[PDB]
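Enquirer: The structure follows.
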Amino acid sequence: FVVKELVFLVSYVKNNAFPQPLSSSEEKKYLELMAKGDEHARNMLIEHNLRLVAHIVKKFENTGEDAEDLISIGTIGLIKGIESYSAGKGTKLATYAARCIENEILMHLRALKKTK
Amino acid sequence: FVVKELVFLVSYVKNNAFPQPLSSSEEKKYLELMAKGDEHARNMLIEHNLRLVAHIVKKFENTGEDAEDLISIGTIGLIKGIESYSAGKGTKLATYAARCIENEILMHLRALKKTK
Amino acid sequence: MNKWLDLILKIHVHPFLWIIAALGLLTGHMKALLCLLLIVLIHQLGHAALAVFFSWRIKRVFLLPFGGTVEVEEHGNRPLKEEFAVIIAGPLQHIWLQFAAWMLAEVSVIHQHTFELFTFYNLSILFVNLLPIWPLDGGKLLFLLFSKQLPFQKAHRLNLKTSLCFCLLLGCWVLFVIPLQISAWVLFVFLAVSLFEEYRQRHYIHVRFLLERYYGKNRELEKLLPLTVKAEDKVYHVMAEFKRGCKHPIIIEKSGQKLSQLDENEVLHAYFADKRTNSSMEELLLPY
Amino acid sequence: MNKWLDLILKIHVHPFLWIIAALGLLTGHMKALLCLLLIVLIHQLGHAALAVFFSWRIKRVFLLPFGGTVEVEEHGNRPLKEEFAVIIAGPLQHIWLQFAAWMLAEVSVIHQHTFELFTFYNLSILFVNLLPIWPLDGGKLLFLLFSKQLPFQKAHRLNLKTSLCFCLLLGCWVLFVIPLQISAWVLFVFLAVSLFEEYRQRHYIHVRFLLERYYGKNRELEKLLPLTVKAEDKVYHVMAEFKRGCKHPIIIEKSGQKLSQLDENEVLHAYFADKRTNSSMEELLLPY
Ligand SMILES: CCCCCCCCCCC(CCCCCCCCCC)(CO[C@H]1O[C@@H](CO)[C@H](O[C@@H]2O[C@@H](CO)[C@H](O)[C@@H](O)[C@@H]2O)[C@@H](O)[C@@H]1O)CO[C@H]1O[C@@H](CO)[C@H](O[C@@H]2O[C@@H](CO)[C@H](O)[C@@H](O)[C@@H]2O)[C@@H](O)[C@H]1O
Ligand SMILES: CCCCCCCCCCC(CCCCCCCCCC)(CO[C@H]1O[C@@H](CO)[C@H](O[C@@H]2O[C@@H](CO)[C@H](O)[C@@H](O)[C@@H]2O)[C@@H](O)[C@@H]1O)CO[C@H]1O[C@@H](CO)[C@H](O[C@@H]2O[C@@H](CO)[C@H](O)[C@@H](O)[C@@H]2O)[C@@H](O)[C@H]1O
Ligand SMILES: CCCCCCCCCCCCCCCC(=O)OC[C@H](COP(=O)(O)OCCN)OC(=O)CCCCCCCCCCCCCCC
C-alpha cells in the first residue's frame, strides 16, 4: 500500500548521564553558597562533577572486581573530597577530586587484599 | 510557461558603513603626515575608528535618550581626543579614544542631569 | 521566556544536511524536504519550549541528518509529573498543524496535492515517533507507566528488555518485507546504538537517582509506603526497591519478628556519609 | 599594471558554492553552471573596474551561493558622478556579452540550444538586476535621482519607504500566487534582511556625510544655493537640509528681519570644533 513510499524520521529527547564540566563563575557561586550552607548546591556540584568517577573506573580496569562497588566507592570519595575542599591549597579542584578518588580506590583495594 | 525556470540571483555592491581597522604600520605614517600638516589623513584616521562610537553608545542606551545626541557627542569626543593625542607615552589608540569618548558622554550626561 | 529565543538562535545543523539540501536542490525535491524540515522543527521547538517551562538544563537543539534531538540534561531525578508532561509535548502538537493545513487548503492558498502530501507525512511521523521503543516517545511513556508501581531498577531492566525485543521484531519485519528503503536500516542502526548506550549507562543513572534522593528537599511529599525486609541481606540490596517520589518507612524483620521501624534518612545517611557501604544493615540498629 | 593584481588575487568563494558546483558537475548540470558563473564573474568585474579606476577602497570580491558581492567602503563619501559611473557599469556588460554571443553562435561554433539557454539566463539576470529595491542596482539609481533634488535625510527616507513597499509587494506575489520557486523565497529573505540592516543604521550615514563635508578644501566649487531659515530653529534642524554637492549660504529670519548671511563652513566649524551646539542661531550670531 503506502509502505513503499515512506520516510522515517526521529525526534526524541536524549538524556545525558554525565553533564559537561562547569566553568569558573558558576562553580565559584556554588562554592559561595556552599559556604553559606545549602544541600542543593552540594547535589548540583556532585552531579556536574561525576565524570571523574567514570574516568577513574575506566582506567582502573583489569582488576577483576565488580562495577557497582567501584562506582559507589568513587562517588563516596568524591563527596568526601568536595566537603573537604579548600581554596587555599593552591591547586585545581579537578586534580584534588581525582587524587581523592584514587585514594579511596586504593583504600578499598588494600581492604580487599587484607580480607583476602 | 516561463516561471519555474528563472534563476533570479543578485549582483550588488554592498556599501558598508564601518571601515576596517588600520594596520599597525600605516598608523605611524599617518600620524607623521598629520604632524607635518594634512587633513585627509585626519579624515582617514577618524573614519576608521567609528565603531567605538557605536560600542559605547550601545552601552548607554535604554536610558530614555535619543541616538542623535549620543552619536553627536560621541563623534565630538573622538575628534577632541584625536586632536590632542600624544604618542610619547605609548598606548594603543583604541583605549585612549574609548576613554575620551566615555568621559565626554559622561560629562554631557552630568550636565544634562544638572540642567534638570 | 527569552531562553526560547536563545535556543532558536542556538540551533546547530549537521554538515551532512547541507549535502542533502544540495542534492535535493538540483533534483527537484524541495517540497518534501521543506515539509519534513518544518514538521521536525515544530516538534523540536515544542519539546524545547515546554521543557524550558519547568526550568531544566537544556543544552541545545540540533538537527542531525535523519531527524532531530533535544539534549535534556536531567535523567531520572525528577517527579514523574513534569516528565510525562514534557514527553507529550509533540504527540499533542501535530493536531494544530493539521488544523492549519485544513484551513489553508480550504482558503485555497495551497492546491489539492500538497495538502495530501503534508497530511501523509505528518500522520506518518506521528505514528513512527510513538512505537514502544526506547528512545522515541513510546519508551518515555511505557517506562513512566512502569515506574508508577514498580521499583526503579526493575522498571529500567524490564523497559530495556522490552525495547530490545521490539527492536528485534522491527528489524525482522524490515528484513522480511523491504530489503531496501535505507531509511529503515538507518533507523534500526540508530535504535541499536542508543539501546547499547543506555544499557551501558545504567549504573551511573541509578547512582544519580539515589544521590538525588538522598539530597532531597521534600519535593511534594506523597503518601508513605512501608517496606518489610528480613535482616539477612546487604543494605545496598534493601535500598534497591525504592519507588519514585515516595518516602519509605523501613520495617525490619529479625528472625521473622518485627524489631524496629527506621526512616530512609538515617539508613541512607549511614550508607553515604558514614561510609558503611559494604558492612551490613543489621548493626545499623545500634551504630554506637 | 600593479593595482589590479590584488583584485585578481582577492577572490573569495563561499563553501556552499563549492558544494553546489561539485554536485552540479556530477549530476549532468554542466552546461548551466559555467554560464551562470561566467555571467556573475563578468558582472562583478564590471562593477569593480570602475571602482578601482576612481581610486576607491575595495575589500573583497565574494561569490555568494545566490550571487556575487564587491564590498567597498564609500557611502556618502564621493559625489554623484563617482557613484553613478560605478553603478551603471553593472547593467552594461550584458550588452557586449550579447553582442559576442549573437556573433559567436551565428557563425556556428558550438550549437543552438546552448545559445538559447545563454540568452535566456542573461536577459533574466539583466531584468532582475533592475528592480527598484535597495540595494540591487535600480534602487541605487532611484536613490541618486532623489538625492539630487531632495535633502539627504528626505532622500534616504523616501528611498527606504519605496524599497519597503516594493519588497512587500514582491513577498506577497511570491508567497501567495507563484508556486514554490525557492529562488524567489531566498531573494525575498535576502532583500528583507538587507533592508532591515540598512534601517538599523539610518543614523551614522548622516554624521559621516557631515564629517566628510567638514574637510573639503576647494573641492571644485560648484553651484551656490541660497538657503533661508528662521531665527529660533535649532542648529541640527538647519543642518538637516544639506543636499549633496551644494554650498548653502544661510539667511536667518528674526520674525521678518534678517541680520546677516552666515557661511556654511562657519556653522559647521561651530558645530564640530568650537562645540557650540544645542543652541539656536542667536547664540551663533553673538560669539564669545
Ligand atoms: C553562482 C552559480 C550558482 C549555480 C547554481 C547551480 C547551477 C545549475 C542550476 C540548476 C537548475 C535551476 C536551479 C537553480 C537554483 C539555484 C538558486 C540558488 C539559491 C541558493 C539557496 C538549472 O537546470 C537547468 O539546466 C539546463 C541544462 O540542461 C536544462 O535546461 C535546458 O533548457 C533548454 C532550453 O529550453 C535547453 O535546450 C536544454 O539544454 C536544457 O533542457 C535543465 O537541466 C535546467 O533547465 C535545475 O533546476 C531544477 O528545477 C526542477 C524543477 O524545474 C527540476 O526538478 C525536477 O524536474 C523534472 C526532471 O527530473 C522532474 O520530472 C520533476 O519531478 C522535478 O520538477 C530539476 O530537473 C531542475 O530543472
Ligand atoms: C531534515 C530532513 C531530511 C530528509 C531527507 C530527504 C527528504 C526528501 C525525501 C526524498 C524522497 C524519499 C526518499 C527518503 C530517503 C531519505 C532518508 C534519509 C537518510 C539520510 C542518510 C522523495 O519521496 C517522495 O518525494 C515526493 C516529492 O514530490 C514525491 O511524491 C509525490 O509528490 C507529489 C508530486 O507528484 C504528489 O502529490 C504525491 O502524490 C507524490 O507521492 C515522490 O518523490 C516521493 O513520494 C526520494 O525519492 C525516492 O523515490 C524515487 C523518486 O521518485 C527514487 O527512485 C528512483 O527512480 C529513478 C530516477 O532516478 C532511478 O533510476 C532509480 O534508481 C530509483 O529507484 C528513489 O531513489 C528516491 O529518489
Ligand atoms: C513557521 C511556519 C508557519 C507555521 C507552520 C504551519 C504549517 C504550514 C502548513 C502549510 C502547508 C505546509 C507548508 C510547507 C511548505 C510548503 O509546502 O509550501 C508550499 C506552498 C505552495 O503553494 P502552492 O504551490 O500550492 O500554490 C498554488 C498556486 N496556484 O507554499 C506555501 O503555501 C507557503 C505559504 C504558507 C507557509 C506559511 C507562511 C507563514 C507566513 C509568515 C512567515 C513566518 C515564518 C515562516 C517560515 C517559513
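Note that Cβ sites are derived from N, Cα and C of the backbone, with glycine treated the same way.
Pulled the feature table from Swiss-Prot, pasting it below:
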BINDING   C:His43, C:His47, C:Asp137  Zn(2+) binding site
MUTAGEN   C:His43 to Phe  Loss of activity
MUTAGEN   C:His47 to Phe  Loss of activity
Enquirer: Rounded to the nearest Å, what's the C-alpha distance separating C:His43 (mutagenesis position) and C:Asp137 (Zn(2+) binding site)? Just drop the number here, would you?
Expert: 12
Enquirer: Far apart in sequence but close in space: which same-chain residues, 6 or more away, have a Cβ under 8 Å from C:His47 (mutagenesis position)?
Expert: C:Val70, C:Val86, C:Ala89, C:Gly90
Enquirer: Under a criterion of Cβ-Cβ distance under 8 Å and sequence separation of at least 6, what residues of the same chain contact C:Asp137 (Zn(2+) binding site)?
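Expert: C:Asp137 (Zn(2+) binding site) has long-range Cβ partners C:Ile87, C:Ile88, C:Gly90, C:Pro91, C:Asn129, C:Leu130.
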Enquirer: Enter the number of other CB atoms within 10 angstroms of the CB of C:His43 (mutagenesis position).
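Expert: I count 27 other Cβ atoms within 10 Å of it.
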